[PDB]
Structure formats: structure tokens, C-alpha cells
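Beneath this line is the structure, given in C-alpha cells, with notes to follow.
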Amino acid sequence: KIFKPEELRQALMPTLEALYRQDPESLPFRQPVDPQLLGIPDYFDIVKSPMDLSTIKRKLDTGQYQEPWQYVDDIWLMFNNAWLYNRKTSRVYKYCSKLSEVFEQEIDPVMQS
Amino acid sequence: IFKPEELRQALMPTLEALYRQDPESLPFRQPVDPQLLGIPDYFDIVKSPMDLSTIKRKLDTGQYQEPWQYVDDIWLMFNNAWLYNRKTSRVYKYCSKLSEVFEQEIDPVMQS
Amino acid sequence: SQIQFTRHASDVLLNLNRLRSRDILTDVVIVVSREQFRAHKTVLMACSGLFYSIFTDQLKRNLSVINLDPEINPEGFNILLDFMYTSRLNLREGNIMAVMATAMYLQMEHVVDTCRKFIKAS
Amino acid sequence: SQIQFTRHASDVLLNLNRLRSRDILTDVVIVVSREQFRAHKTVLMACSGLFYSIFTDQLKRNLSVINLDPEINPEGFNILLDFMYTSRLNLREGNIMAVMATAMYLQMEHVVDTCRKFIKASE
């Protein structure tokens, strides 16, 4: 349909901002994963399409999403990368689970509209 | 004609006597490193560096033909230090004391 | 004679950054107005004339906290702190004047000089 | 596109060596049999798996003194300490085996690997 940049931005950005608000859970997600600084050199072998909150924010504000399903895809790619890469015992995996709950709570309403 | 081993036997105790002086020999045991020491002007002031270790090498490689050549390098070494270091500085003061010791026991050896 | 490991210096720097990132063995906090930065004193000394002077001074060497001049811009300090630990200097037209001013105060002269080149070729 | 200062890392390393040389802000002495070596813990961690493990251990991070295994050769430690602060590794036929043994214990694997290359190429 006719989804305007400002439309999507106004519709979707609260869902994004709602993730950031989650603390500490959003912290491993706010910036692209840095394999070198973090000392986990296999990361880019496991995760072939990285994604994080900050990259998604850019895409919204640069109107790079045509449709809300594209936004929702990146959010799930982001969570899925974390679940894939991190072990189920790890804190960042556990944070991924929690954060995903919050996203689902926020986006189901918005996606009806 | 002085054969290496003669000089080495005559002179090396004088050298070893300098090393034995501690701490005073410590600025002198290795070539001055301007970079590590943080004194980049050193090779502008001191055009012919010299230290205990370089002299020891020259003895052991029999590069001195006569004892006055050994004595020249010793004084070049001391004179470099007195030139480069301030009179207030520790390495200058050590130079003075080390030179005393050298004089003390080269004068005997030089008589022969 | 000795073997030259050409990547060793970078590797050390990287690892120092990692320890910073994880707050391992940081021994000072640099206060720039309201902002705060944890760092290693030796890395600071190694990259900055000012930090060299501060920490060489016996009456300051064991301080855990150093307050910069209140004139000093935090974003500018932060860019430079990151430079110190990476060899990478993020120069933008929006930051250049604050970065250079901060570098001048920190006595990071090849940085200051690079800043001037950026300005003039702008 | 940040500006890349290609001499910065070496300059930092050099300056760290200078501080070592002047005993400025060294926070540890490494005791190898009877001999003693002052160093900066962070440089040690940055160059050595073992020192990394020691100083990341909370029960040891604040130690001022670390006694190495008595088996460990001082000249070997010293060559490697100087490597840590210079990027320059002084390998000789008379020292190679003690250098490598020390590097294996310190967990300095590209060093250990270079030692193996030196051994095999020695003719």
C-alpha cells in the first residue's frame, strides 16, 4: 500500500524505542556486534547477515523500509542472530528471549493498524 | 710490537675494574641509546660515541695495537659523558668518580 | 639479527583496548566536566604530553582521578581517548575544532598537526 | 572513514618501554628463580596467555609479585619481556631452546611458532 516514510517512522519507531528502553537487555543489541573488540572471531562465520538496533534505527530515519514487514524481518534477524550465535546458558541469549517478548507485545497491536 | 694477548692481559683488569664500580659504571656499560633514554640531541653533541662494552669488544677482538689507543677510547668515553651531561647530573658525577678509578690503576699498568 | 614482528605493536594496542572495554586494570578516571572516562594511566602517558607530565609528577602519579580544564569538550576527549587505543582518529567537520582544541591541550602534536591539515584542505 | 595513524602503535609501545626502563608505573615484579623483573601488568597480559589468565583471576589481579615456575630460565624470560616491549625477538642457537620453553609456558604462541621455524631452518 501507500506507506510513507513518516508513516512507518511514526508507527514503528515507538516499538524500536521500546526495545532500547529495556535495560540491561538491550545493551548487547544497541550497536553492531564487534567481533574483534569482543574477542569472538568466529562471529562472522556463524552470522552471515548481522543486524542490531542502531542499524535498524538508521534505516527507519533514512526511510529505507517500504513496508512494515521489512522492519519486522530485521528485528527478527537481529534476535535470531543472537539466538543462533549465543549459547542458551549465556546472558545475551537470555536477554534475547526477554527482549523478543517485549517486541512481540509492542508490534502485534501496531501491525493490525 | 704488542701482541693482542699481551695488551688484553695488561689492560683488561683496568677495564674490569671500571665495571666492578657500581652504580657508577652503569651509565657506561652499554652504548648510549638516544631513543630509549629520550635525549634525541645526543648524537648532535657526541660525534664519536664510546662505552665500556665497545672497548671490551675491541680488546677481545685485538683491535688495539698499542695501549695508548685503549687509553684514548677510555677518555673519549669519559669526555663524551662530561660534554653531554650537565655538571649537576648523576651520570656526570659518576663520570668524575669512574675517571678517578681508571687513573688509579692505569698509571701502574702503563709504566710497564 | 633480532626478528621483527610487524603486527606485535597493533596486537598489544588492540588487547589494551579490550581491557579498557572490559574495564580490566584501569587505574584512573578522567573527569571532563560532567563526563567520566576510565583509562589506563600508562596508555594515556604514552599518547599525551599532558598525561605524561601529570603522571610523571610525583605529587600526582598515584591519583585515581584527574579533573581536566572545565573548558574541555567531552566529545573531543572521547574521540581522542579512542584514538589513543586504536590508531584511528574520527575527524569530522562537525567535530574538528573541538578535537584539535582538545589535542592541543593534551599535547598530542602529530594529531594537532593532522587536524590543521584537515582544516586547510576542507 | 577515520584517519589511520600507521606509526601510532609502535610509538605507544616505545613509550611503554621507556616507562619500563625508568621504572615508571610498573605495578608488578616477576620473579624468575632468583632474578627479578619489573613490568606493567597490562603489557604482560597483552602479550601472554598466562599473564592474561593470572591477572584476569580476581584472586591474583592485585598481586604485586608473581613467582614463575622454578624450572623457568631467567635469560629466556628476559628475552621475551624485551620482545613484549619492542616487537624484536633475539633468537640465537645458544638461547633458542630456553626461549621457546619460556614462550610455551607464557602462552605466546606466534613466538613459539617462530621459535619452531628458527629451529628447523638452523643448519
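Chain C is numbered as in Swiss-Prot; the shown residues are, in order, 7-128.
Going by what the header records, the deposited coordinates were determined by X-ray crystallography, 2.1 Å.
Cβ coordinates are placed from backbone N, Cα and C, and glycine is handled just like the others.
Record note (Swiss-Prot) on the mutagenesis of C:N21 to K: Abolishes interaction with NCOR2 and HDAC2, no effect on interaction with CTBP1 and transcriptional autoinhibition; when associated with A-116 and 376-Q--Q-379. For the mutagenesis result C:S59 to A, the note given in Swiss-Prot is Abolished ubiquitination by the SCF(FBXL17) complex. Record note (Swiss-Prot) on the mutagenesis of C:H116 to A: Abolishes interaction with NCOR2 and HDAC2, no effect on interaction with CTBP1 and transcriptional autoinhibition; when associated with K-21 and 376-Q--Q-379.
For C:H116 (mutagenesis position), applying a Cβ distance below 8 Å and a minimum sequence separation of six or more within one chain yields no residues. Within the same chain, residues at least 6 positions away in sequence whose Cβ sits under 8 Å from that of C:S59 (mutagenesis position) are C:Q113.
Under the three-state DSSP scheme, C:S59 (mutagenesis position) falls in the helix class.
In the three-state DSSP scheme, C:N21 (mutagenesis position) is classed as helix.
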